[PDB]
There are 2 protein chains.
Amino acid sequence: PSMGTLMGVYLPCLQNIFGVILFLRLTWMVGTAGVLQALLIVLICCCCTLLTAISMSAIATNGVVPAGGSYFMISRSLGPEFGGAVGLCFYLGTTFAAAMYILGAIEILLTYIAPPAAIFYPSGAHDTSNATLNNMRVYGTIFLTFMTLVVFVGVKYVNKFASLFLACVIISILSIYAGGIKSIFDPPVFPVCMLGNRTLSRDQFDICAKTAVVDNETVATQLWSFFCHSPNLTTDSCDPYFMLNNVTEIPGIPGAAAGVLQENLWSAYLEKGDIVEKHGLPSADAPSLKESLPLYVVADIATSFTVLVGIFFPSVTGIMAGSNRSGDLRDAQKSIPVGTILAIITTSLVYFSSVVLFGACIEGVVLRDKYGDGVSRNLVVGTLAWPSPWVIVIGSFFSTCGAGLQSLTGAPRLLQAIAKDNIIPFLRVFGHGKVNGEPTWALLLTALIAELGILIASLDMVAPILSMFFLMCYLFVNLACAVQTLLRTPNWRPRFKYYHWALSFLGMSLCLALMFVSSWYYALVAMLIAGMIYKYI
Amino acid sequence: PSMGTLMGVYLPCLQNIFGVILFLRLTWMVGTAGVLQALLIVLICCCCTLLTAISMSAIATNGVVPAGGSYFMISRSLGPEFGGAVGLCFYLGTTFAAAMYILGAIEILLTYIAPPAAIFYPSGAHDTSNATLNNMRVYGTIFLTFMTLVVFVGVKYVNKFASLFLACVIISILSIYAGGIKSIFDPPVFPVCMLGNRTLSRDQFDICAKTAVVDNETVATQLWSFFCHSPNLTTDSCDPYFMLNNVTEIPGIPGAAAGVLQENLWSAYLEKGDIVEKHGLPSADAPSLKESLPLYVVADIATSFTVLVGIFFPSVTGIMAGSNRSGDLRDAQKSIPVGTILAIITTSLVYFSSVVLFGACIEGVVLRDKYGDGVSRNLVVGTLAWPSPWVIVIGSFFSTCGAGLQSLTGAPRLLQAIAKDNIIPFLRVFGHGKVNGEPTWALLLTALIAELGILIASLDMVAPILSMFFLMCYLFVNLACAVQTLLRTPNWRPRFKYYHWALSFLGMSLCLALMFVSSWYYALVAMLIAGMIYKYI
Ligand SMILES: C[C@@H]1CC[C@@]2(OC1)O[C@H]1C[C@H]3[C@@H]4CC=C5C[C@@H](OCCC(CO[C@@H]6O[C@H](CO)[C@@H](O[C@H]7O[C@H](CO)[C@@H](O)[C@H](O)[C@H]7O)[C@H](O)[C@H]6O)CO[C@@H]6O[C@H](CO)[C@@H](O[C@H]7O[C@H](CO)[C@@H](O)[C@H](O)[C@H]7O)[C@H](O)[C@H]6O)CC[C@]5(C)[C@H]4CC[C@]3(C)[C@H]1[C@@H]2C
Ligand SMILES: C[C@@H]1CC[C@@]2(OC1)O[C@H]1C[C@H]3[C@@H]4CC=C5C[C@@H](OCCC(CO[C@@H]6O[C@H](CO)[C@@H](O[C@H]7O[C@H](CO)[C@@H](O)[C@H](O)[C@H]7O)[C@H](O)[C@H]6O)CO[C@@H]6O[C@H](CO)[C@@H](O[C@H]7O[C@H](CO)[C@@H](O)[C@H](O)[C@H]7O)[C@H](O)[C@H]6O)CC[C@]5(C)[C@H]4CC[C@]3(C)[C@H]1[C@@H]2C
Ligand SMILES: *[C@@H]1O[C@H](CO)[C@@H](O[C@@H]2O[C@H](CO)[C@@H](O)[C@H](O)[C@H]2NC(C)=O)[C@H](O)[C@H]1NC(C)=O
Ligand SMILES: *[C@@H]1O[C@H](CO)[C@@H](O[C@@H]2O[C@H](CO)[C@@H](O)[C@H](O)[C@H]2NC(C)=O)[C@H](O)[C@H]1NC(C)=O
Ligand SMILES: *[C@@H]1O[C@H](CO)[C@@H](O[C@@H]2O[C@H](CO)[C@@H](O)[C@H](O)[C@H]2NC(C)=O)[C@H](O)[C@H]1NC(C)=O
Ligand SMILES: *[C@@H]1O[C@H](CO)[C@@H](O[C@@H]2O[C@H](CO)[C@@H](O)[C@H](O)[C@H]2NC(C)=O)[C@H](O)[C@H]1NC(C)=O
Ligand SMILES: [Cl-]
Ligand SMILES: [Cl-]
Ligand SMILES: [Cl-]
Ligand SMILES: [Cl-]
Ligand SMILES: [K+]
Ligand SMILES: [K+]
């Protein structure tokens, strides 16, 4: 066995922690919560995983570290009762992470790469959401049935091209920082058209002006016709908000400055149906017609602190996939505690610096545009990139398509290993495999469980379920590291310097509080199920 | 043993089938779906239960009919594998039916009896729903903790006053029919104020007129001030829909006629946010301000056929609670098949005649008012009653409060009987009881599971879950009546004239199709769970 700390523990952790939400939902989170509460979300979500890594270091520095996987380490160091729960919650987390990584790639393909490749269209006037959901479901079934046949046939080709999907992530992050440094000197040009406080969708109309001049004559623009329903300049059929207020362009990226970071510093939560608005603009109060409501950037979902925590939390998960090479290492009780902790530190520094960067460079109206309606249907992340916005689009699409394949290769192996362990004979038929050892019936069950997450068809609806499963897994790891100390069991003597039972209790309580924060209802259901299984045994 | 067919089988079935949805969601269903599709919903939902009663008659006409409950009949006539599934699905159905019956009584109390007894108020302008949900949850916890202490202390007093809650239902139905016959000759006076096609909420403004006369002077009314935001008659700040259109009262109950039944005959489905509108009125097309949108009757939820089936279906359930007295009967193989089938026939005739009655008497704009906003916050059912609308309000409130108590007494006995059977030792601690035999730990588990249904806080959100559990129970009964015939098992010779295996197959397929109709997602999850338990055994 010869695998270092770098290519054995650190690089798979750093490949599994970075993902879809850094490129799709982090600018929206900064713009919705403010820089201060966004740093609070990043700090709270990166203390569950740091204390969980301190507990996994106490797992790794005990005994012999049996070869293969993180399931076998926990199962041989903590008994079959805790290990089965950890393995089952981590299997369910990986199978729904595959669904979230597929839905991210479909969102990138349908809203940024190929917009006219849409089957279902928003008929009528309103409900542009049901066509979006039915459009996500069809491409979800197609990409899931393709990427399960790829895993069924081409495991060696997925394992051979596993570092290319990490190179894509690193290039598409260095482009963000290279453009964010350029914006100090030479910011790019993305004009945002507004009307009073309200920002409007630039994709529909042509020119951001109330009147224009053609043939030495003042003619009402296309923007006049959407609000007043006549090409005549002296009608009284206009809404009184459009009449009293003036139409103004602003720079969507004003560059890195202190006055920009000062305005993006506080929370601006909106309910579903509200319009994204500035604060430092004059606006005359007047009622507005209901028929001009599609001519604005509108909050898609209702937001709060507890909504944003549950959407952010699957950015930080990925500790447990740095112990999968625990048989190939030279010194497995040295490479795992150093590697997982340094990977969590570097990824959390990237998240803090990116929160401060997006808060100081991009203006909060562009930040609060989920799907980028204020700027010509572009990525808000992509507008800040240095060479072109297409770098982040292509790199994020290939990174999500790679992270879905790696989850669809990682979860059937885990169900294979749990079934072959005879720990629950109810799953005995899922230990059947090929002559290679590759699973056959576990891959089908992962494709069926990840289909139930695709049929939810939203990134923001699937992500709290992922938070709910990974927080249960990380809670059982901290339970199993505190109980074995407090019960004074034999064969539990961790040789790790920075381990103490109070840190595992603190991690258990923190990953229990985040369970109530992300979604209180299903946490209250899982608490009943867990309190019932305890009354059994 | 001496119990007849009438007081032993027929009256408990007829007490358990009638309930909350006949008085709260049936007029809304008629107005939303039309008379033809409402009769289709009633006909489809009353063929799952009729074929399920034909299968329960084949259960009852086999063997000895062991004493006590419907669980023991199925468990001794079909084996412990089918019987455990039937008993567990029927237990979960009864524990969520208690939650639906509590939420119905809270809806009646907060919207019709005591409106100012509300803790949470709709602050701001919009979101009158979140205050409503948080207002349902608090009174749900209060009424659940009261009606579990009543069941823990006063079982004999709940059993002594069980016929009073049936007398309330029968009086409050005979009042509906007595007023619906009066409306042929002398219809009551409930004026509905409208403005073009759109109907408005009468509870806010005073007089249904655009201008009025005080002191020999024409003065703008209170209804003018809500739409134009000025008491001056010559302003141009009005919305152009209010200016071009005229304000008109109609009779909310025009009486039983053929021209009224002809207009309520077709479907009018609305999406969330649409305004309830007539069809036979002139209306000038004009845009409308967003700030006048609370001055209208608005569809609360989006409706379709599959939404209304899942809300109607728990009106028909209640077959299985006519075999609870199977030890007290004289001829249990005669009283059960006659009693359950005659009770299903009489309740289904009441539903068909009530659909035709509400379609022919009440106008469809009043029918499509869920919560009765068009007529002064009254029950749409209650406006048709003969003596007063308070009869239906008080009778429906006491009937839902009684049907919640009877579910909270029926489900702990079932969990008691399943736990004492040693069929699943995982539930062994729930067979502990008092010295009387009354359960202690099963009553707590019913209070905890019915709390998870109360915290959903909607009648229309809890009702498809009830449909999902009762359709699984009725599917397992038809499976277990077709498999024992087709496998040619011994000790299965039903002596019922009208039984055949094709009727049980037809009932199984119909109660499987309704499972996909009511909610396709959770049916698709339950199909995976059932197909996995089959791959185990
Ligand atoms: C050990 C062995 C391994 C395999 C196995 O066990 C044995 O493992 C277990 C694990 C099981 C799974 C455990 C958990 C599960 C999650 C569960 O979802 C619960 C709720 C969510 C799903 O929502 C549903 O989504 C469907 C599809 O949309 C809806 O159906 C609708 O579909 C159509 C639309 O066209 C229409 O008819 C209706 O809309 C409806 O029928 C369901 O209704 C819906 O419940 C998460 O959804 C939640 O939805 C909320 C919306 O109200 C949302 O709130 C917010 O919504 C928006 C944000 O988008 C905002 O406006 C507001 O902020 C909020 O309103 C919530 O965010 C969101 O959480 C499904 C089952 C599943 C997967 C288990 C399956 C079995 C399992 C794998 C077993 C196996 C056997
Ligand atoms: C044998 C032994 C006995 C005991 C035991 O096992 C062992 O038995 C089992 C049985 C288990 C139970 C099985 C089933 C269960 C149902 C499951 O619910 C699934 C979905 C529904 C719940 O929705 C959730 O409701 C909560 C509360 O609202 C939401 O949380 C929200 O709360 C706040 C609000 O302030 C806010 O933060 C967010 O809103 C959110 O956090 C959840 O998000 C939500 O998922 C049904 O809800 C569905 O919601 C849809 C809305 O999107 C709705 O679609 C339609 O919505 C409206 C209609 O109102 C319309 O506009 C449209 O037409 C649609 O959008 C759907 O109609 C609706 O179906 C919960 C678990 C439970 C009870 C199991 C518990 C465990 C159990 C008892 C075991 C035990 C151990
Ligand atoms: C929108 O912008 C215009 C600028 O064109 C403001 O118009 C005022 O115009 C008069 C004469 O045209 C000037 O003397 C004033 O100085 C302008 N006011 C300013 C610059 O504040 C108009 O008031 C603006 N609308 C607003 C602020 O609601
Ligand atoms: C944007 O402008 C509006 C008025 O042009 C600001 O004023 C609010 O308007 C709403 C109407 O939707 C009222 O309910 C509020 O009471 C108004 N607030 C006041 C007068 O302080 C609105 O605040 C502005 N948006 C910002 C600053 O984010
Ligand atoms: C609303 O109702 C009024 C009735 O007061 C309609 O007014 C018209 O008024 C003129 C003179 O006042 C009459 O000669 C017409 O016969 C009326 N038209 C009718 C009765 O159709 C007014 O047109 C109505 N608004 C509509 C239908 O949009
Ligand atoms: C009620 O009146 C309106 C117009 O006063 C009718 O017309 C529809 O108006 C909507 C605007 O919300 C348009 O989108 C439709 O195209 C109009 N339909 C037409 C012109 O046929 C509306 O149909 C009426 N409602 C009814 C009859 O239920
Ligand atoms: Cl991610
Ligand atoms: Cl992980
Ligand atoms: Cl009912
Ligand atoms: Cl029933
Ligand atoms: K991740
Ligand atoms: K019922």
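Per Swiss-Prot, chain A residues shown: 116-652, in order.
Header entry for method reads electron microscopy, 2.9 Å.
Every residue gets a Cβ built from N, Cα and C, even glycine.
Counting only same-chain residues at least 6 apart in sequence, those with a Cβ under 8 Å from the Cβ of A:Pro429 (K(+) binding site) are A:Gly134, A:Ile136, A:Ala212, A:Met215, A:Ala578, A:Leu581, A:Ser582, A:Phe585. Taken residue by residue with DSSP, A:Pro429 (K(+) binding site) is part of a helix. The K(+) binding site feature in Swiss-Prot is assigned to A:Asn131, A:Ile132, A:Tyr216, A:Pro429, A:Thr432; the stated evidence is experimental evidence.
Remark: A:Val135 (mutagenesis position) has A:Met215, A:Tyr216, A:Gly219, A:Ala220, A:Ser511, A:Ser514, A:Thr515, A:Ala518, A:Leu574 as non-local neighbours, by Cβ distance under 8 Å and separation of at least 6 in sequence. In Swiss-Prot, a published mutagenesis experiment is listed as A:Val135 to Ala, annotated Decrease in Cl(-) efflux and reduced sensitivity to KCC inhibitor VU0463271.
In the three-state DSSP classification, A:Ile136 (mutagenesis position) falls within a helix. Residue environment of A:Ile136 (mutagenesis position) contains 21 other Cβ atoms, counted within 10 Å of its Cβ in all protein chains. Under the heading of mutagenesis, Swiss-Prot lists A:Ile136 to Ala and annotates it as follows: Decrease in Cl(-) efflux.
Experimental mutagenesis is annotated in Swiss-Prot for A:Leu139 to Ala, with the remark: Decrease in Cl(-) efflux. In the structure as shown, the Cβ atom of A:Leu139 (mutagenesis position) sits within 10 Å of 23 other Cβ atoms.
Where Swiss-Prot documents A:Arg140 to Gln as a mutagenesis experiment, the accompanying text is: Decrease in Cl(-) efflux. Long-range neighbours of A:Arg140 (mutagenesis position) (same chain, six or more residues apart, CB within less than 8 Å of its CB): A:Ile426, A:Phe427, A:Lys485, A:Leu574, A:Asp575.
Among the mutagenesis experiments that Swiss-Prot reports, A:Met215 to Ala is described with the note: Decrease in Cl(-) efflux and reduced sensitivity to KCC inhibitor VU0463271.
Mutagenesis annotation in Swiss-Prot: A:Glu222 to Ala, described as Decrease in Cl(-) efflux and reduced sensitivity to KCC inhibitor VU0463271; the structure shown retains the original residue. Counting every protein chain shown, the Cβ of A:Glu222 (mutagenesis position) has 21 other Cβ atoms within 10 Å.
The Cβ of A:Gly433 (chloride 1 binding site) lies under 8 Å from the Cβ of A:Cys128, A:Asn131, A:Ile132, A:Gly134, each of these being in the same chain and 6 or more residues away along the sequence. Sequence annotations record features per position, and here Swiss-Prot assigns chloride 1 binding site to A:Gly433, A:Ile434, A:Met435, A:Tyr589 based on a curator's inference.
The number of other CB atoms found within 10 A of the CB of A:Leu581 (mutagenesis position), across every protein chain shown, is 24. In the three-state DSSP classification, A:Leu581 (mutagenesis position) falls within a helix. Under its mutagenesis annotations, Swiss-Prot gives A:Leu581 to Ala the following note: Reduced sensitivity to KCC inhibitor VU0463271.
In the three-state DSSP reading, A:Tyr589 (chloride 1 binding site) counts as helix. The 10 Å shell around the Cβ of A:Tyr589 (chloride 1 binding site) contains 31 further Cβ atoms across the protein chains shown. Annotated chloride 2 binding site per Swiss-Prot: A:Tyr589, in sequence order, evidence recorded as a curator's inference.
For A:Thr432 (K(+) binding site) paired with A:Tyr589 (chloride 1 binding site), the C-alpha to C-alpha distance reads 10 Å. Residues A:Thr164, A:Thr167, A:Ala168, A:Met171, A:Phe205, A:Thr432, A:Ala436, A:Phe585, A:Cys588 surround the recorded chloride 1 site, their Cβ atoms falling within 8 Å of the Cβ centroid of A:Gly433, A:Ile434, A:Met435, A:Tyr589, which are themselves excluded. Reported as a whole number, the C-alpha separation between A:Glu222 (mutagenesis position) and A:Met435 (chloride 1 binding site) equals 27 Å. The two recorded residues, A:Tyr589 (chloride 1 binding site) and A:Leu139 (mutagenesis position), show a Cα separation of 25 Å.
For the chloride 1 site listed in the record, the two most distant Cα atoms among A:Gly433, A:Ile434, A:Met435, A:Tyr589 lie 11 Å apart. Under 8 Å, Cβ to Cβ, and six or more positions away along its own chain, A:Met435 (chloride 1 binding site) finds A:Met171, A:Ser185, A:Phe205, A:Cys588.
A C-beta separation below 8 Å, combined with a sequence spacing of at least six in one chain, links A:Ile434 (chloride 1 binding site) to A:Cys128, A:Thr164, A:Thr167, A:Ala168, A:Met171, A:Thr455, A:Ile459, A:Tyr589. Highlighted here would be the recorded positions (A:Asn131, A:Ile132, A:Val135, A:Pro429, A:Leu581, A:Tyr589) whose C-beta falls below 6 Å from ligand 8, but none qualifies. Only A:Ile136, of the recorded positions A:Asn131, A:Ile136, A:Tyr216, A:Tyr589, place a Cβ under 6 Å from an atom of ligand 7. The Cβ of A:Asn131 (K(+) binding site) has 24 other Cβ atoms within 10 Å, all protein chains considered.
All protein chains shown were included, and the count of other CB atoms within 10 Å of the CB of A:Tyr216 (K(+) binding site) stands at 27. Excluding A:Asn131, A:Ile132, A:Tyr216, A:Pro429, A:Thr432, which define the K(+) site, the same chain contributes A:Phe133, A:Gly134, A:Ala212, A:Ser430, A:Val431, A:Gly433, A:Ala518 within 8 Å (Cβ to the Cβ centroid), listed in sequence order.
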